[PDB]
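So the structure is just underneath, and the comments pick up after that.
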Amino acid sequence: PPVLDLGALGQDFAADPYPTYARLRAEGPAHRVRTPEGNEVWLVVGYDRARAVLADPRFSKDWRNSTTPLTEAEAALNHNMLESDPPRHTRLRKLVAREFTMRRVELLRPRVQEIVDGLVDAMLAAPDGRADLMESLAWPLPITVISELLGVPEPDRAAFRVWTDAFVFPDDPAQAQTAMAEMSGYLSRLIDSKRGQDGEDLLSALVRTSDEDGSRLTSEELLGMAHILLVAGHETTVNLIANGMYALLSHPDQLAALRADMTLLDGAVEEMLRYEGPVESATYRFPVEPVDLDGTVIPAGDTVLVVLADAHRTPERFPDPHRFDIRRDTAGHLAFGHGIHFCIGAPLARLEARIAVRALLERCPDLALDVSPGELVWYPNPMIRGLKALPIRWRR
Ligand code: HEM
Ligand SMILES: CC[C@H]1OC(=O)[C@H](C)[C@@H](OC(=O)c2ccccc2CN(C)C)[C@@H](C)C[C@@H](C)C(=O)/C=C/[C@H]1C
């Protein structure tokens, strides 16, 4: 067909892109499109095709295989595991795998609970029983966790809402590059601040690993690792919490069910990921050779987006897919990807989301959405499903 312009679809396409994705899926697996930002890319839609492409080594994540150029500021930060293939990817992920196991992340539970308690206390102080859930919770909890973990001092953390705000929804191209340069310069000064201080946080550890053996972790990869750990876990966990609570509060049958039986909570969190998880499309992939998908040939070097949102509405794989149902069999969702890059952070994402959902339900009586769904505004980006705000209210 021709290329399909997505920016030239309404705020409607941002508010509910799923029917567009479903229509493409009925035509085939791979489609050339143009993003609202302006970029010519491929979409891959359909569960079985998504799953497969995420795990197919012909699809590289190394920008050396892309025909798309990076700016200087972007180049300085691509020395990370998510934008690598084996063997670099293998080497890099070994350095932090131990820190993100289920058993190790469980040790954080008391602290995370303590962070959520304080954030909810503060919220419930509001005199008119209303708040924005983003400002009060979905946003502060994950920065706070990832910031203690890596050793970002308190005063420096606000900057991150601004820097990542510009990576998602900039005012223009040039401010994304400025944020990037600004963030890179800050992570170097932070990294240097750790050297020689004998600190026991994750970033001090990495500084020591790099200093001990530059071939295991170069100083560009050291920066890249700090960068990826911050970003990758933060834009995503924020919007999971926010979207997830939005799904629950816009499906009051399901909210009631979970109140009545809080053993259902983990299952609910998984269905929050399946139904409206923050990663709408996976991160860029570039074919190392022409790749044929039901007779559509995607050329070597092109940018390919696996549309996870659409794999999640594929009825052959998720029955009655438009239904939000916290008891559903969710095993096999691709919210955390699939394959060698499967999310390193998932045990932490889950731990925070489970604790936040439960605190809200247990401490807010008659908790409720404080606008209509049609009033909410979603960020247009086809890679990130997220709200501008989430007005709620409760009794008192
Ligand atoms: C709701 C929470 C989260 C979601 C939905 C999410 C999603 C994902 C997805 C889909 C990928 C794979 C992307 C691809 O293959 O293109 C990924 C990779 C990754 N995530 Fe997450 N993530 C979340 C939380 C976190 C957290 C909390 C961290 C870090 C603390 C984190 C760190 C990473 C890293 C480092 C990778 C790259 C791993 C690799 O290349 O081997 N994520 N995540
Ligand atoms: C689940 C993984 C997260 O994705 C990322 O961290 C990717 C790799 C990051 O990508 C880039 O850094 C990027 C993306 C496109 C072009 C150039 C670059 C520069 N890079 C080579 C250092 C960009 C897309 C960050 C934004 C959109 C975000 O908050 C994403 C949050 C999640 C979706």
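Heads up, chain A uses Swiss-Prot numbers, so what you see runs 12-407.
Here the Cβ of each residue, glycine as well, is placed from N, Cα and C on the backbone.
Annotated substrate binding site per Swiss-Prot: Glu94, 187-191, 238-246, in sequence order. Look at Swiss-Prot and you will find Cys354 tagged as heme binding site, backed by experimental evidence. Among the mutagenesis results in Swiss-Prot, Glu85 to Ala has the note: Strongly reduces activity with narbomycin, but has only minor effect on activity with YC-17. Loss of activity with YC-17 and narbomycin; when associated with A-94. The residue drawn here is the original one. One mutagenesis experiment named in Swiss-Prot is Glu85 to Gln, and its note says Reduces affinity for narbomycin and YC-17. Strongly reduces activity with narbomycin and YC-17. In Swiss-Prot, a published mutagenesis experiment is listed as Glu94 to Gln, annotated Strongly reduces affinity for narbomycin and YC-17. Strongly reduces activity with narbomycin and YC-17. Where Swiss-Prot documents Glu94 to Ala as a mutagenesis experiment, the accompanying text is: Strongly reduces activity with YC-17, but has only minor effect on activity with narbomycin. Loss of activity with YC-17 and narbomycin; when associated with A-85.
Cβ neighbours within 10 Å of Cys354 (heme binding site), excluding its own Cβ and spanning all shown chains: 19.
Among the recorded positions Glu85, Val242, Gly244, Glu246, residues whose Cβ is positioned under 6 Å from ligand 2 are identified as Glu85, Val242, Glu246. Within 10 Å of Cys354 (heme binding site), counting C-alpha to C-alpha distances, fall the following of the recorded positions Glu94, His238, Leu240, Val242, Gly244, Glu246: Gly244.
In three-state terms derived from DSSP, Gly244 (substrate binding site) belongs to neither a helical nor a strand segment and is classed as coil. A separation of roughly 12 Å, to the nearest angstrom, links the Cα atoms of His238 (substrate binding site) and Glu94 (mutagenesis position). Taking the Cα of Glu85 (mutagenesis position) as the reference point, the closest of the binding-site residues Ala190, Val242, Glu246 is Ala190. Of all Cβ atoms in the protein chains displayed, 16 besides its own lie within 10 Å of the Cβ of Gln188 (substrate binding site).
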